[PDB]
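Below is one structure, written out as structure tokens, with a few remarks after it.
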Amino acid sequence: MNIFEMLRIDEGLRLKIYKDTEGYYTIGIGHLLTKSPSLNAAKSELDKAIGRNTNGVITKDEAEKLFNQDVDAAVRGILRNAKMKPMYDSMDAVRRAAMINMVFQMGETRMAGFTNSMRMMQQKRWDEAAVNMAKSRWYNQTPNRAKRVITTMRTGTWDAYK
Ligand SMILES: [Cl-]
Ligand SMILES: [Cl-]
């Protein structure tokens, strides 16, 4: 179990553009194309991502490329962050893996509503951190997967991915 195997599970593999539970155009392993009602915008976004005229479908090899970047993107923002660096650096390899998962999924911006939890976290208040976390727009649209990341954060283990 690693970060890639981990999001892949939670993210899914789709070679055709789609909309998430939020209604946003998306492709591959959870790669957000555009929060924009326009499919065309999404397509053009897709093409830019890939650098070729897609008409909404890609190869999984293509999927995996975005996946790399995205993953890279994530870790980088954590590490590129005043508030996050200290947090990540503070954690074990697993809870770190979970941290990437969250950022990848939501993004920095949203990540910050998560400050008290990440704080409790720093206090080792897992359980509490954990119940906190569930109380969220995030955990609410996607419980199954959010339940998994939290359990992860909480236990310092991979059981939920077992
Ligand atoms: Cl591990
Ligand atoms: Cl909801």
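Any Cβ shown, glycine's included, is placed from N, Cα and C.
Copied from Swiss-Prot, the annotated features are:
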- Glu11 to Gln: Complete loss of activity (MUTAGEN)
- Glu11: active site, proton donor/acceptor (ACT_SITE)
- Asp20 to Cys: Nearly no effet on specific enzymatic activity (MUTAGEN)
- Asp20: active site, proton donor/acceptor (ACT_SITE)
- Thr26 to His: Facilitates transglycosylation more effectively than hydrolysis; covalently bound substrate (MUTAGEN)
- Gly30 to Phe: Almost complete loss of enzymatic activity. The enzyme is destabilized by 1.5 kcal/mol (MUTAGEN)
- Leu32, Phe104, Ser117, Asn132: substrate binding site (BINDING)
- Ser117 to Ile: 500-fold decrease in enzymatic activity (MUTAGEN)
- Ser117 to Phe: 10-fold decrease in enzymatic activity (MUTAGEN)
- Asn132 to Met or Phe: 2-fold decrease in enzymatic activity (MUTAGEN)
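Across the structure, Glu11 (mutagenesis position) and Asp20 (mutagenesis position) place their CA atoms 10 angstrom apart. Using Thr26 (mutagenesis position) as the reference Cα, a 10 A cut-off selects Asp20 from the recorded positions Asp20, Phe104, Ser117, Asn132. A separation of roughly 9 Å, to the nearest angstrom, links the Cα atoms of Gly30 (mutagenesis position) and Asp20 (mutagenesis position). Proximity note: of the listed recorded positions (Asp20, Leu32, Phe104, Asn132), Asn132 have a CA within 10 Å of the CA of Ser117 (mutagenesis position), given in sequence order.
The record assigns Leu32, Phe104, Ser117, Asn132 to the substrate binding site, and the maximum Cα to Cα distance across that set is 26 Å. Ranking the mutagenesis positions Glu11, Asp20 by the number of CB atoms within 10 A of their own CB puts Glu11 at the top.
Packing around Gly30 (mutagenesis position) is summarised by its Cβ count: 22 other Cβ atoms lie within 10 angstroms of its Cβ, all protein chains included. Annotation note: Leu32 (substrate binding site) sits in a strand segment as assigned by DSSP.
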